[PDB]
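Here the structure is laid out as structure tokens; the discussion comes afterwards.
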Amino acid sequence: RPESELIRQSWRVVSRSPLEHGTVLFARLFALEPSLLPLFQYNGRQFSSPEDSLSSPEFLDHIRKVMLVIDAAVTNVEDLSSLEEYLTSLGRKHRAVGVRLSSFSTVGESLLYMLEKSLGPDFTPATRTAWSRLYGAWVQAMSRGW
Ligand code: HEM
């Protein structure tokens, strides 16, 4: 797993404090597409601003949830044949709550953004590329899906 090690190596850094990094991801996501903000509704209430979501334990718990899943996807980076059916299932939950396949690009770009900011110089071209491949493989899975 030559291209896998890069993923585990890069991830171990962000895996240490999942909320902080997952916070950066969604801050970024909401900064790029604020139209995704109302998809996260808790207590029958809509977040007015992106920062409102940051004060929601429900929403923070969601971030952890997402961070845990990617970290799982990182565990299985070598085969990718184990997580397949969970992803189609996860993608199934996403279609259900009314997310669009076209937002995947935005989440991926937010994920890559978060990784770049965290790693700095360590976020090598090879590392960027492997993550793009990796994220691509999840989206395809989650898209099988719709
Ligand atoms: C394509 C853009 C995406 C959008 C707009 C989106 C939006 C959402 C929303 C609105 C929820 C509902 C959570 C809640 O109701 O509290 C959710 C759940 C979730 N998301 Fe995302 N999502 C996207 C892609 C992804 C990707 C690529 C992953 C990880 C590979 C992911 C991981 C998760 C997980 C693990 C959950 C909760 C699963 C569950 O509750 O069963 N999402 N997403």
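Residues displayed in chain A correspond, in order, to Swiss-Prot positions 3-148.
Per deposition record, X-ray crystallography, 2.7 Å.
The backbone N, Cα and C atoms fix where each Cβ goes, and this holds for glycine too.
As a published mutagenesis entry, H64 to L appears in Swiss-Prot alongside the note: Improved binding of dioxygen and carbon monoxide to the iron atom. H64 (mutagenesis position) is surrounded by 16 other CB atoms, counting those within 10 A of its CB over all protein chains shown.
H64 (mutagenesis position) falls within a helical segment according to DSSP. Feature annotation from Swiss-Prot assigns heme b binding site to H64, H96; the stated evidence is experimental evidence.
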